[PDB]
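Some notes on the structure that comes next.
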Amino acid sequence: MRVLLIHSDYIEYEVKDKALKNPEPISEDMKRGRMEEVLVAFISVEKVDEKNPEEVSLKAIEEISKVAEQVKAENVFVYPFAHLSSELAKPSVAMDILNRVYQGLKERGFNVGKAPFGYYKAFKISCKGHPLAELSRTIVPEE
Amino acid sequence: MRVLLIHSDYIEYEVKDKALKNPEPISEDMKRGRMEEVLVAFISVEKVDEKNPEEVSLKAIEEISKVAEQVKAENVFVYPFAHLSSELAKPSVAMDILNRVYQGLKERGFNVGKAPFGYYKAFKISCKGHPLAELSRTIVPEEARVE
Ligand SMILES: Nc1ncnc2c1ncn2[C@@H]1O[C@H](CO)[C@@H](NC(=O)[C@@H](N)CO)[C@H]1O
Ligand SMILES: Nc1ncnc2c1ncn2[C@@H]1O[C@H](CO)[C@@H](NC(=O)[C@@H](N)CO)[C@H]1O
């Protein structure tokens, strides 16, 4: 798994259309979204992650939570982003792991939002530009 | 080298402070920068790239130029983005490679812009969301990974 963390003033998205046959079902309201003073987590689930979804998810939750603590953010936004890596996990497993992370962060007590899985989306983001505003993590399960 | 390409409506940056003891020398007017309808190339120079800076720069110029052609981006913005990777190349070497990449894209005929090297910068971007609006490219010396 590859994670790109951007501490932002805001994150806003707009769904264009589906990028695969079976995307996450969405209601009209889910086609757009926005969050402010938020740690945006762009995540690409890699095929290596298929080896142990729970393991990679738990570690991702931990790493993202720690960064959120470091940048002093209470809002986090999970953004499916297939283009951080070239070795992607199958859609079904990718969506599952992304939902695990999303739920795990909520379990830590954060205010979490997320964009729908399986769509092409336009987005706007404003990075704060502080020393820890842009960080990344490479997480691979081994168990 | 890891590259994240974002075809955007615009890119805007604001230098917040220096991240290195001796960042790239720039002037006041360069503390803020902007470019419209551009292919933004966020680049992290990796440790492995130290083995052959020229080889990596050349392949980076080619990969970036190919995407620009694909999405019809006339403007390209070289944006140093260290944390795109976890295994970074020496700062001085990174600077050198980014300069070579900039020079190469300019020679290709594109309108090239760039963000100053060695600073912490806030930035605003608007990804167009098209099928090729977000792409990833990994470029490394052949000697460090038969590719
Ligand atoms: N391994 C993976 N990791 C994360 N996301 C993945 C994935 N495989 C598929 N997706 C989702 O399907 C859309 C098209 O690939 C992906 N869409 C996107 O990455 C949009 N930002 C494009 O504009 C994403 O929602
Ligand atoms: N290996 C590397 N690849 C690309 N850029 C690198 C680098 N090593 C150092 N830099 C530059 O120094 C700033 C602090 O690391 C970096 N600054 C940044 O990446 C800003 N986006 C932070 O806001 C960058 O200008």
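The backbone N, Cα and C atoms fix where each Cβ goes, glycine too.
Per Swiss-Prot, the features are:
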| type | residues | note |
| --- | --- | --- |
| MUTAGEN | A:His83 to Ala | Isolated domain has decreased to no deacylation of mischarged L-seryl-tRNA(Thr). Deacylates correctly charged glycyl-tRNA(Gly) |
| MUTAGEN | A:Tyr120 to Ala | Isolated domain has nearly wild-type deacylation of mischarged L-seryl-tRNA(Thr), no longer binds L-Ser or L-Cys. No activity on threonyl-tRNA(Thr). Same results; when associated with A-134 |
| MUTAGEN | A:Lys121 to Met | Isolated domain has nearly wild-type deacylation of mischarged L-seryl-tRNA(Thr). Later shown not to deacylate L-seryl-tRNA(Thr), no activity on L-threonyl-tRNA(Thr) |
| MUTAGEN | A:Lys121 to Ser | Isolated domain does not deacylate mischarged L-seryl-tRNA(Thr) |
| MUTAGEN | A:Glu134 to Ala | Isolated domain has nearly wild-type deacylation of mischarged L-seryl-tRNA(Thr). No activity on L-threonyl-tRNA(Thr). Same results; when associated with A-120 |
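Where Swiss-Prot records a feature, it is marked here on the structure.
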residue: A:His83; record: mutagenesis position; DSSP class: helix
residue: A:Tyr120; record: mutagenesis position; DSSP class: strand
residue: A:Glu134; record: mutagenesis position; DSSP class: strand
Inset, instruction - Taking only the Cα atoms, work out how far A:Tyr120 (mutagenesis position) lies from A:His83 (mutagenesis position), in Å, as a whole number. - result: 11
Inset, instruction - Output the one of A:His83, A:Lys121 that, of all these mutagenesis positions, has the highest number of other Cβ atoms within 10 Å of its Cβ. - result: A:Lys121
Inset, instruction - List the same-chain residues at least 6 positions away in sequence whose Cβ sits under 8 Å from the Cβ of A:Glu134 (mutagenesis position), in sequence order, or say none. - result: A:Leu4, A:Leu5, A:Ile6, A:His7, A:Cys127
Inset, instruction - Between the Cα atoms of A:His83 (mutagenesis position) and A:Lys121 (mutagenesis position), find the distance and write it as a whole number of Å. - result: 12
Legend entry - Those mutagenesis positions in A:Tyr120, A:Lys121, A:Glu134 whose CB falls under 6 A of ligand 2, listed in sequence order: A:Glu134
Inset, instruction - Could you tally the C-beta atoms, other than its own, that fall within 10 angstroms of the C-beta of A:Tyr120 (mutagenesis position)? - result: 19
Legend entry - Contacting mutagenesis positions, sequence order - A:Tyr120, A:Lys121, A:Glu134 vs ligand 1, Cβ under 6 Å: A:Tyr120, A:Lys121
